[PDB]
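Asker: Quick one: the structure is below, questions incoming.
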Amino acid sequence: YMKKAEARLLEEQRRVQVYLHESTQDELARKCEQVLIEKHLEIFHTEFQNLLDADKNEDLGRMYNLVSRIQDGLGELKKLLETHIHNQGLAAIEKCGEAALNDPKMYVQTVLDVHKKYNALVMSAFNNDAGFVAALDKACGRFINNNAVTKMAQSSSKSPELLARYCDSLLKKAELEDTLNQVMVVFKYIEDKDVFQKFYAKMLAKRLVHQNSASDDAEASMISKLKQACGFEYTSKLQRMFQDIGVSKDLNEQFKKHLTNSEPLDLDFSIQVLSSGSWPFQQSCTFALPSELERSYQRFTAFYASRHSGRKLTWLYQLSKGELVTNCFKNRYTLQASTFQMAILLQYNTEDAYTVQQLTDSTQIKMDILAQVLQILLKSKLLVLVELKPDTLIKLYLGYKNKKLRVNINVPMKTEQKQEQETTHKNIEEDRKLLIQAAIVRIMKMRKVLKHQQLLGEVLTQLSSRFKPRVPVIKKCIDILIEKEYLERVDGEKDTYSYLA
Amino acid sequence: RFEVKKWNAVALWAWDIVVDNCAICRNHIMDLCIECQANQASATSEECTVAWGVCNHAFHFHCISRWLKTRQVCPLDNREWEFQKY
Amino acid sequence: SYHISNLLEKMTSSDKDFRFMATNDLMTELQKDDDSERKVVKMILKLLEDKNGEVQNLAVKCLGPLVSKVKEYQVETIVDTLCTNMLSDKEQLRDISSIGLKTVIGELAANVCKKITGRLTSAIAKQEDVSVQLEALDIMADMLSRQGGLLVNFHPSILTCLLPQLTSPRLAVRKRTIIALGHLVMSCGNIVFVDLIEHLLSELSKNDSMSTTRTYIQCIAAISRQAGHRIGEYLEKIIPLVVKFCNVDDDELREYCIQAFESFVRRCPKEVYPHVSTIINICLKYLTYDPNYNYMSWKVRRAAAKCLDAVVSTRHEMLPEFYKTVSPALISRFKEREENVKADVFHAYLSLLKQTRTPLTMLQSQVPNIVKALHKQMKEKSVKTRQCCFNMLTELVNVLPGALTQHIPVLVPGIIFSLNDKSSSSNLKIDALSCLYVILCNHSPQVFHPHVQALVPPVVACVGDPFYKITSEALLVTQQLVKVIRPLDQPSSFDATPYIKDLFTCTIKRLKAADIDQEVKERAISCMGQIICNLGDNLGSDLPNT
Ligand SMILES: [Zn+2]
Ligand SMILES: [Zn+2]
Ligand SMILES: [Zn+2]
């Protein structure tokens, strides 16, 4: 019927142009449109839904061409398209199930597939109309910010975290540009951008410290994209890490030059010296330095004290690694391990057995970390005696074999990731509270006397680009700032605050 | 017998002008503020953390916030203060 | 007057809060005198060197609305200041000026573009520092993205500065130069396009180095993607060079050549017909290229599969040749040991099947080979492979209703195995149920009679699945199953007595639930209606309650 109606309209145009007066053209066109299209809009809506369910782009384009002639006839189509896109996104996300909560690639790929399909549909069939683009954007934001994955985590901050994890996986060790651009398109619809920024910064610090990146050009491209999307302050904060990396490599080179005019050390030494305020790493736990590494530590401490006067060094032993070569086994192996693994491994060479209650005192390691590293070693087929007790006897297992000379026994702990994620989310919460307080102070400083609704509107307008504040949080921030004598309530004229210098 | 072929170490540097203590108030940097510890515990004492600047100086957040009400200069170096960590 | 003066006074208050608030108020003002402009412009330009990042961000944001409400001369001096700051020594100045220049260019005309073009040409021409080159290239690409047709008089100079950059040691410079060249070609004159094409051809004819040939092939592929119809007149000379370079024993060089072939096939179809045969021959030859395995080289196989998909999906008047030569190759290459290449091969064959909608006779002749190839793949441990197999079967039944009449005894066990597996996902089960439904709806009921005993238990189990989509699909399958088991328009000798109780019990529980999704409710109602219609004489006292 759509093709028949289009042909009939063309025929009527021919008739009126060929053998009728020109004053009849508009009336004939309006009457024909009213008879042929406007009277069957109820059937057209059902047909539109059916064609949306079963992908038929040409029919959708023909319908868009037909209904565009009617005044204010495209609103129902836009609403139906928005509802369909929202439902399709929710259904696609729900099908992934339990795995999507811990698999960033699946989540981002599902979202990208839905967005790509419906964006191509909007361009091809609806002629890139503004209303359909707006409907697609609204639906995309709706099912990106809230879905089945977010309900499982009981928070809407899971999506930015998964996006950041996907970016980290992509940038770890020609097609990368396209997926980075797609990620940047996804990032626009996210409302909690601060979570994404924090997680990306922490994972970039992890990549830079351990020197595990695919390529520097990819990092530069991602930084440029972040500049285009985010502001200038975030990129400025990120650039300090690269500056410190360059300073550290220069210092390491000049220390290697210095070591020539002295007694050579017993090991290959590389050092990463980082500013304390530009990196997210916290203070290391207690640790007894083993006797083999004393010389290098003393030499570098003396060198740093010689070059710099008011700088003291804090050593993060949980981020330090290295390679161990062993010979008192069945054969010759090289071992890649962290400092803690070396401490709980090199502690004995000719000895065969030890007690954990004594080993922790010897190595000065806390309980939980020592238990985790011991069970990591146990699962690595390098140590033998599931539960650990202070009186448990642990002995080295001879006869262990490997299929390759090079072995990486440095695997991440299970609880480490969950603890890190929880700590990051909490720190984001206190950061949000502090930003709200600072903004309230700023508006109260500029405007000496102000009401409540105006202050709330100003705070939301100023903080909108990063997160959407909640009214109870703003009220709590106002209350805590009142206690700190920053602003006070005027006597009388209730619900009004005034700045107090 | 185990031998260390190579070692990759990570270190953090900070100013030694103050020995693990705040400058405005002469107490441990990891402890509470003078006002916080003298007064009773409340919601204000919950947010008592350490703050870092661009110049890489560490003070209590309450101490530096109180200082910044009248002056806009870091107590140790005369450059302008800017928060960079919490 | 007084408001602007007060804001200008507060923008130098030595306090970050007052500066931020004044900048925000000014930005709000311009989003909703003459001598005052010369002061606000200077204030905004000198705020880019502030000691607080927030003030710098606000200044950059304010650079946008400012230029739309100020005289053209001050816009020119703002542009000049930003351009001369772009070549400074401080990193922060360069970065902030680049961001501001991009902001000014994005929202906006002929005079300022002409002013910017000379500075960009001078900056790109120099090769001493690479960061300036990258920033200038990005800004030039952004400028050529929009209102690029106004720079008619500067196109030869733009070409002259861009062309030598395709040899620089840094790869990012080459990529940005390629992007800029594509944007230039999208809107330019005839002479510039020509002499660019013969420059690329002359550089390809000689082999200065192995690295340069790759970037020249990438550039010609990008120009083919961007322009399209404009490059169709030179394919007669372009194709032989790519064919010659395909034979070079470099893995990275073959992939670019095959991608260029795919771009030529897709973007310019009218003047590519003579070379379709040789493109197809090269793709078929290189689709099975694997010297280190006998039954980083998967990229060329992926490229060949994608090029075959592109050539099949765009030419409809060549189906007999496709079924003559292309189809057996893909059928034999369904056994790829790499997942991505297998997915590409399956996608190419799916596109061929979609284009098939006589070729029907040849497809019927090739059906047994497809079944024999799919039988081995359906028992793999990979979910994606099984999903591809099920989609393949669904499309094959859609194009031919009775294609799998003789292969049901070897196709049913695969569906059964995929239905009851702990490692299977929800998507795999949904696809298997959909394929089973399509198979049941397009075949005679007699062939499925010896398999009802094996098909009923998995479907009944799928009805009771906790996930509601699987339940809906299982009910949809059960409706067709109860239609098949006891036909009414045809006579049958099958005995349906044992399965009536199970088919009724799996459906009544969903029917009286009062907490399930609407889709499951509707499917249960329809299935129970069909069950009552087809087996109402065997139900006992449950009919009145139903
Ligand atoms: Zn203090
Ligand atoms: Zn305090
Ligand atoms: Zn300082």
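Chain B residue numbers are taken from Swiss-Prot; in order, the displayed residues are 21-106.
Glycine is no exception: its Cβ is also placed from the backbone N, Cα and C atoms.
Residues or ranges marked as Zn(2+) 1 binding site in Swiss-Prot: B:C42, B:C45, B:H80, B:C83. The annotation Zn(2+) 2 binding site is assigned in Swiss-Prot to B:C53, B:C56, B:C68, B:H82 on the grounds of experimental evidence. Residues or ranges marked as Zn(2+) 3 binding site in Swiss-Prot (evidence: experimental evidence): B:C75, B:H77, B:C94, B:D97. Quoted from Swiss-Prot, the note on mutagenesis experiment B:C53 to A is: Strong reduction in ligase activity; when associated with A-56. Quoting Swiss-Prot on the mutagenesis of B:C56 to A: Strong reduction in ligase activity; when associated with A-53. For the mutagenesis experiment B:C75 to A, the note given by Swiss-Prot reads: Strong reduction in ligase activity; when associated with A-77. For the mutagenesis experiment B:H77 to A, the note given by Swiss-Prot reads: Strong reduction in ligase activity; when associated with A-75. In Swiss-Prot, a published mutagenesis experiment is listed as B:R91 to E, annotated Impairs UBE2R2 activation by neddylated Cul2-RING(FEM1C) complex.
A description of the local structural setting of each listed feature is requested, covering burial, neighbours and distances.
Answerer: Within 10 Å of the C-beta atom of B:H80 (Zn(2+) 1 binding site) sit 25 other C-beta atoms, taking all shown protein chains into account.
In sequence order, B:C53, B:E55, B:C56, B:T64, B:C68 make up the list of same-chain residues 6 or more apart from B:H82 (Zn(2+) 2 binding site) whose Cβ falls under 8 Å from its Cβ.
Non-local neighbourhood of B:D97 (Zn(2+) 3 binding site): B:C75, B:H77, each in the same chain, at least six residues away, with C-beta under 8 Å from its C-beta. Classification of B:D97 (Zn(2+) 3 binding site) by DSSP places it in coil, neither helical nor stranded.
Secondary structure at B:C53 (mutagenesis position), taken from DSSP and collapsed to helix, strand or coil, is coil.
Here the Cβ of B:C56 (mutagenesis position) has 20 other Cβ atoms within 10 Å, regardless of which shown protein chain they belong to.
All protein chains shown were included, and the count of other CB atoms within 10 Å of the CB of B:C75 (mutagenesis position) stands at 15.
Following the DSSP three-state reduction, the secondary structure of B:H77 (mutagenesis position) is coil.
DSSP assigns B:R91 (mutagenesis position) to coil, not to a helix or a strand.
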Asker: Report the residues of the chain - excluding B:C42, B:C45, B:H80, B:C83 - with C-beta within 8 Å of the mean position of the site's C-beta atoms, for the recorded Zn(2+) 1 site, in sequence order.
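Answerer: Output for this site, in sequence order: B:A43, B:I44, B:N47, B:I49, B:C53, B:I54, B:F79, B:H82, B:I84.
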Asker: For B:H80 (Zn(2+) 1 binding site) and B:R91 (mutagenesis position), determine the Cα separation and express it in whole Å.
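Answerer: So the Cα of B:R91 (mutagenesis position) lies 16 Å away from that of B:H80 (Zn(2+) 1 binding site).
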Asker: Tell me, if you would, which residue among B:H77, B:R91 (mutagenesis positions) has the fewest other CB atoms within 10 Å in the structure shown?
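Answerer: Taking B:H77, B:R91 as the mutagenesis positions, the minimal 10 Å Cβ count falls on B:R91.
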Asker: With the Zn(2+) 2 site defined by B:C53, B:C56, B:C68, B:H82, which remaining residues of that chain have Cβ atoms positioned within 8 Å of the Cβ centroid?
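Answerer: So the extra residues in range turn out to be B:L52, B:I54, B:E55, B:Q57, B:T64, B:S65, B:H80, B:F81, B:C83.
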Asker: Consider only the recorded positions B:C53, B:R91, B:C94: which of them have a Cβ under 6 Å from an atom of ligand 2? Write none if no residue does.
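Answerer: Close enough to ligand 2 are B:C53.
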Asker: Other residues with Cβ within 8 Å of the Cβ centroid of B:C75, B:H77, B:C94, B:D97 at the Zn(2+) 3 site?
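Answerer: My list of surrounding residues reads B:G73, B:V74, B:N76, B:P95, B:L96, B:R99, B:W101.
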Asker: When you measure from the Cβ of B:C45 (Zn(2+) 1 binding site), which residues in the chain that are at least 6 apart have a Cβ under 8 Å away?
Answerer: B:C53, B:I54, B:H80, B:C83
Asker: When neighbour density is defined as the number of other C-beta atoms within 10 angstroms of a residue's C-beta, which of the recorded positions B:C53, B:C68, B:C83, B:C94 has the lowest density?
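Answerer: Candidates: the recorded positions B:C53, B:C68, B:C83, B:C94. Fewest Cβ atoms within 10 Å: B:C68.
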Asker: B:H82, B:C94, B:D97: which of these binding-site residues put a Cβ within less than 6 Å of any ligand 3 atom?
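Answerer: Among B:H82, B:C94, B:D97, near ligand 3: B:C94, B:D97.
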Asker: Scan B:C42, B:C75, B:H80 for recorded positions whose C-beta lands under 6 Å from an atom of ligand 1 and note them, or write none.
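Answerer: Once distances to ligand 1 are taken from each Cβ, B:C42, B:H80 fall under 6 Å.
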